[PDB]
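K.L.:
Structure provided below as structure tokens; questions to follow.
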Amino acid sequence: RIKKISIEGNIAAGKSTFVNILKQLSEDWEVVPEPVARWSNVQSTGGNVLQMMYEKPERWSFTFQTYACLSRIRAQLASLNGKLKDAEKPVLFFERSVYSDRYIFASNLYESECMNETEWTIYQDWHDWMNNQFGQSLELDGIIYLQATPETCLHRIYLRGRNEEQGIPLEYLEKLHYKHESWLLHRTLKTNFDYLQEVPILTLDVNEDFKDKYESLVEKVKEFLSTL
Amino acid sequence: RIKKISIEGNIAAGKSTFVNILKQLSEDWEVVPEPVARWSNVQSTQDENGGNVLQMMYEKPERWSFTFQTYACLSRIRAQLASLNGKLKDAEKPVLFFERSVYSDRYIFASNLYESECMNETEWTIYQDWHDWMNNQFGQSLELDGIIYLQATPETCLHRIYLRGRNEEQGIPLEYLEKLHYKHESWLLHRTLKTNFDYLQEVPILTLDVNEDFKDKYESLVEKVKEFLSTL
Ligand SMILES: O=c1ccn([C@@H]2O[C@H](COP(=O)(O)OP(=O)(O)O)[C@@H](O)[C@H]2O)c(=O)[nH]1
Ligand SMILES: O=c1ccn([C@@H]2O[C@H](COP(=O)(O)OP(=O)(O)O)[C@@H](O)[C@H]2O)c(=O)[nH]1
Ligand SMILES: O=c1ccn([C@H]2C[C@H](O)[C@@H](COP(=O)(O)O)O2)c(=O)[nH]1
Ligand SMILES: O=c1ccn([C@H]2C[C@H](O)[C@@H](COP(=O)(O)O)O2)c(=O)[nH]1
Ligand SMILES: [Mg+2]
Ligand SMILES: [Mg+2]
């Protein structure tokens, strides 16, 4: 019975950065980071299935997207049962969606011919099902679109220095950025999950370095939150 | 209220052949076959010609062992779960026969493919958690009440595989069948296969020797089933 909100955007736009700005001096706010740490070592509930994916996508992209998405829905679900339901005015923020996996990233790869048509049918059969009983409660109350041009994104992918993702072309980020605008701005993107069409969208321009200029966005979120 | 019973055995032992003799036998009896149909042609799940993932897994197992086993298990979990909600729930002595359980998927077919090196370490690591957590979530509904093992020599299975005519599996070596036979015997007969799900060790099994052609001489066996069920 908490306000579940997704912090969405591109590769190193600054999601995890703002997620940690929000984790701070907000007792009624706790964040759920995408398991990009647990995708790096694949062990018992290591091996790098993200690097394997980035390396031979026309091979591991499917195995990966499946593990990636499962790890999300596992962590997301588990967070609420525990944590702090008792607090009076709670908000739980999710680094990425279960939807962004299927509709922006896994779709992207399929189109980029990394996912065999039959790999795509399976992924979808799987996803449309995982989010029925497990992603039942786990439904969204709002999405925060951290907008950043693919241009800055690329500099900030290096600025990070994550080696698996250093061989990323602007053209890739560019093709992602378009799936984003199509989903969260223009809203031309059509999903199987029909409630998602109506839910709110706070667009924030994170092109301008917000590391020590966070105080404005946080006001604009506190606003967006009063709404829901 | 619904008794759940697994019909287990090696490839082409006579699971469906046996399960259809019992489906006819009573009104309070119903079967849940394995979705080999949706594996042969992978479709978009529509209600009011897709690839063959089983053929893919066969011709190049290095590549489709994991992909198939995941789909295979999902489709099973999906199908089974569906049967319980069906209209036959209100009856006196209603049983359910399942063509293979979610345990044979992992502990026989998936594990062997990992032993045969077709599926890599991290491919295996992923499978297991997935199968664990997924199965554990909403687990109570699917617990078996008993298992029926249809015992046939790997050579009988090779004959029945040929008797069937499944193009894709017409290349299955004796050794493959021989390997799977050992994993069934280990689990369902010698009862030495340790599985994560602990309830299993306490479920009653009924082993039958389908080495002789039962399409005709089924009378003896059924009566055994009937009495095995009276003791559940
Ligand atoms: O105001 C900011 C926010 C982020 N970053 C850089 O952006 C990356 C962090 O982005 P993050 O991983 O948080 O975003 P996500 O990957 O979740 O999109 C790193 O390179 C940071 O140094 C930056 O330089 N200034
Ligand atoms: O006593 C028997 C049992 C089976 N079969 C044939 O053997 C093949 C494999 O049987 P089935 O599909 O039932 O085996 P399963 O794969 O279900 O264990 C089929 O063509 C059956 O008609 C047969 O001729 N006689
Ligand atoms: O559905 C997803 C989600 C994430 N990623 C990868 C992209 C990034 O390299 C890595 C971490 O995400 P960012 O925080 O860098 O966006 O996750 C995918 O490939 N597919
Ligand atoms: O978990 C499974 C289940 C089935 N099969 C294969 C073996 C058979 O060729 C076919 C199913 O038919 P029978 O098991 O009914 O023979 O799928 C597997 O490899 N793994
Ligand atoms: Mg990240
Ligand atoms: Mg069969």
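Chain A is numbered as in Swiss-Prot; the shown residues are, in order, 20-64, 78-260.
Looking at the header, which is where the method is noted, we find X-ray crystallography, 3.7 Å.
Cβ atoms are placed via backbone N, Cα and C, with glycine included.
According to Swiss-Prot, the protein carries these features:
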- A:28-36, A:188-192, A:240-242: ATP binding site (BINDING)
- A:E53, A:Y86, A:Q97, A:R128, A:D133, A:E197: substrate binding site (BINDING)
- A:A100 to V: Strongly increased catalytic efficiency towards deoxycytidine; when associated with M-104 and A-133 (MUTAGEN)
- A:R104 to M: Strongly increased catalytic efficiency towards deoxycytidine; when associated with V-100 and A-133 (MUTAGEN)
- A:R104 to L: Strongly increased catalytic efficiency towards deoxythymidine; when associated with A-133 (MUTAGEN)
- A:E127: active site, proton acceptor (ACT_SITE)
- A:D133 to A: Strongly increased catalytic efficiency towards deoxycytidine; when associated with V-100 and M-104. Strongly increased catalytic efficiency towards deoxythymidine; when associated with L-104 (MUTAGEN)
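For each feature listed, report its degree of burial, its nearest neighbours and the pertinent distances within the displayed model.
P.N.:
In this view, A:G28 (ATP binding site) is surrounded by 25 other Cβ atoms within 10 Å of its Cβ, with every protein chain counted.
There are 17 other Cβ atoms within 10 Å of the Cβ belonging to A:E197 (substrate binding site).
All protein chains considered, the CB of A:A100 (mutagenesis position) has 22 other CB atoms within 10 Å.
Other Cβ atoms within 10 Å of the Cβ of A:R104 (mutagenesis position) number 25 in total over all chains.
Under the three-state DSSP scheme, A:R104 (mutagenesis position) falls in the helix class.
Around the Cβ of A:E127 (active site, proton acceptor), the same chain contributes A:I26, A:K34, A:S35, A:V38, A:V50, A:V51, A:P52, A:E53, each under 8 angstroms and 6 or more positions distant in sequence.
Take the CB of A:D133 (mutagenesis position) and look out to 10 A: across all protein chains shown you find 22 other CB atoms.
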K.L.:
Between A:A100 (mutagenesis position) and A:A31 (ATP binding site), what C-alpha distance do you get in Å?
P.N.:
17
K.L.:
Counting other Cβ atoms within 10 Å, pick out the least crowded of the binding-site residues A:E53, A:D241.
P.N.:
A:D241
K.L.:
Helix, strand or coil by DSSP: which one applies to A:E197 (substrate binding site)?
P.N.:
coil
K.L.:
Please report the DSSP secondary structure of A:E53 (substrate binding site), reduced to three states.
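P.N.:
Note: A:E53 (substrate binding site) is coil by DSSP, not helix or strand.
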K.L.:
Taking Cα atoms as reference points, rank the binding-site residues A:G28, A:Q97, A:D241 by distance from A:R104 (mutagenesis position) and give the first.
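P.N.:
Nearest candidate: A:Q97.
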K.L.:
Given a separation of at least six residues and a C-beta threshold under 8 Å, show me what packs close to A:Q97 (substrate binding site) in the same chain.
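P.N.:
Result: A:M85, A:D133, A:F137, A:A138, A:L141, A:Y155.
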K.L.:
What is the one among the binding-site residues A:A31, A:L191 whose Cβ has the most other Cβ atoms less than or equal to 10 Å away?
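P.N.:
Comparing the binding-site residues A:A31, A:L191, the most crowded Cβ belongs to A:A31.
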K.L.:
With every protein chain in view, how many other Cβ atoms are within 10 Å of the Cβ of A:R188 (ATP binding site)?
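P.N.:
That number is 18.
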